Amino acid sequence: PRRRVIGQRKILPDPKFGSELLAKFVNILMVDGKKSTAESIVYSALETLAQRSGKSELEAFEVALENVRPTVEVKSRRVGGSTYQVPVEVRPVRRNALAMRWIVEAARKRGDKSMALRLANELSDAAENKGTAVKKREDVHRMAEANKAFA
Amino acid sequence: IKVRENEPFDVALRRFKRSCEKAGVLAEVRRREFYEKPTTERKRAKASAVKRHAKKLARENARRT
Amino acid sequence: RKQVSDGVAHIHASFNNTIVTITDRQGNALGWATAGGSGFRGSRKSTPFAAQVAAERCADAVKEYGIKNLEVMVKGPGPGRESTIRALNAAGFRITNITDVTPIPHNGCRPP
Amino acid sequence: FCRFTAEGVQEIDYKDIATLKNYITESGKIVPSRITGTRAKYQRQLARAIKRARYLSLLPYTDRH
RNA sequence: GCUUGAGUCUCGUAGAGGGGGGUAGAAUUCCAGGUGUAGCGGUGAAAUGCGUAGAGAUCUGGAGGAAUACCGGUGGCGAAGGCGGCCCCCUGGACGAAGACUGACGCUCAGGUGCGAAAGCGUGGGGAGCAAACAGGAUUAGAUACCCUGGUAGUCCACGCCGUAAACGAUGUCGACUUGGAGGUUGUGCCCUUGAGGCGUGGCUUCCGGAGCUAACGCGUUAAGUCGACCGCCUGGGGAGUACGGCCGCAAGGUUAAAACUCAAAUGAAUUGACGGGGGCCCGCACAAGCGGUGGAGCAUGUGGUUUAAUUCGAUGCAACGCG
């Protein structure tokens, strides 16, 4: 807020093998608060991803996120006059959460059969970085590299 | 105005310009001679300077610090 | 194209425009480009990035002449005069010296 | 405070350009009296000697020629 | 007759003091020449205007023109207005040390005389950049204004006219006395220059404050304190610093200067609320990021308005509209 310097809260780890980042991926999937359905969809999508790729559940999801991981992002910081976008490096806690948000936002569209199949197909397309969330990343990168001279 | 800043430089470092010429005599003559107001702003600037000097001469107080 | 060895990059920075124009030692120009031909129609003309892209589009279309190093001759007031010369560094040129070749009036009157 | 003209008998002349060069900068401009002493009588005589040496091309007006 | 008033001479000091004659440095403009390209110009944004004839711009050469960024300082000079490279000539005024001379020649001034910011007027010239008036383009319900692009008088030299300014430290000129501090500037005496210092005496000037004064703010040893000499102005506001008359001026106009009529107010610095498209600091999902809605469709409810003989009454900008 304005003065409050409170930090992030400590969420519960996932009831599968211990990884808090995929628990945050469970947390940002969640329509209508339905956490149990979100955990079932994440679990089934990680099994159908580890089956089609041959990797584990913690390392196929590891290299699915660095292809949707943005480098810098733009935000409006005007200083006395004209309003221009400012490219800046994002903090990693915001970075990986926004990348998972991009994965889920790409998973909301492109409806093949069901939500677990959509999430597995989005992670499979982010494996060889030709899907939709990597296009969101390349669009955020196109917002930079030409408006980069303002610093 | 003139500097060489020899070959292992990779940067301008032209601090001699802004000390003398670059702004203080440049963005004052593009408009508004004013015909009097240089004398008025010189009066106001030296008044502010002598009041700041008289305040710094009397700045020694308690001040709770 | 004459295969000239060096040149002199005269830069005119103003509140109007920021040109970069490269002549030889004897003072006939070898190719140049404007900050207005480089895009930015209208309000973004008086930005230093317009001077940067003017120096960028001056850096090319002169490779037939083959200029290695250059002298920098700034001229005029304005928001430029300091940001475009770094565009003369990243584009593959060697700066010799930065000078100015203009006097003030030798008895002249300036309005508002 | 360390002026060479305050105890400086045989007042500052235009011919001796070795000591007269120390009161101009690199761009030929006159060094102010707010930096190097040079009380106002000897400062005005110094400015006269500077510009009468600039007239005789003993010291440059500037490096813009 | 005398000298402490005033004045003159001797030795010097500082100054943008004035007048005349010349020489020179941080860049928009015009012309010519080489170059080479797609737009230039401003604003919150936009256009007029300039441009493929090749613009704004690139270097060189030339042309003229009224003027001094740095030094530069509530720093200095001049009675005031005002005056700011430098060189040459003329010339005034101010101040300091030891003296020498006249002996009240001294202060103020109605009338009168001279100087007098800028704007303007007349003649002979210059005209580069701006710039009233004027044109075009933007904003607005309207804009003949604030904004922009051009542009004439003028801003400018020689000689006159006009004599007006918020010509204001709003404080008339001269003399005397009156605690003080911090300074700036300019001389001089003395001390060991024994080391960029120390102790005093004169002029001008800035700020703060003692007594005192003032309606207050504030002035405060250059007083608005206490006095003495003289000149000018006022008896409420509007009318009105207007009209008539006299004088000056080529004109614009200026000086002097009423009356009739209306009102019981006008005004004066200062304090407290309000406000500033005034700042500094702080706060609230107030703004930034994000989520879900309204306004696009249909149903429940209320209001405005219409009709009726009634469509009971109140609330009716946030602070009324699923309210009573």
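Chain A is numbered as in Swiss-Prot; the shown residues are, in order, 2-152.
Header entry for method reads electron microscopy, 4.4 Å.
Even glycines carry a Cβ here, placed using N, Cα and C.
For the mutagenesis of A:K36 to A or E, Swiss-Prot gives this note: Defective in ribosome assembly. The structure shown keeps the original residue. A:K36 (mutagenesis position) falls within a helical segment according to DSSP.
What Swiss-Prot notes for the published mutagenesis of A:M116 to G is this: Significantly decreases affinity for its own mRNA. Note on A:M116 (mutagenesis position): other Cβ atoms within 10 Å of its Cβ, all shown chains, come to 19. DSSP assigns A:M116 (mutagenesis position) to a helix.
A:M116 (mutagenesis position) sits 14 Å from A:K36 (mutagenesis position), taking the Cα positions as reference.
A 10 Å cutoff on Cβ-Cβ distances gives A:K36 (mutagenesis position) a total of 12 other Cβ atoms nearby, all chains included.
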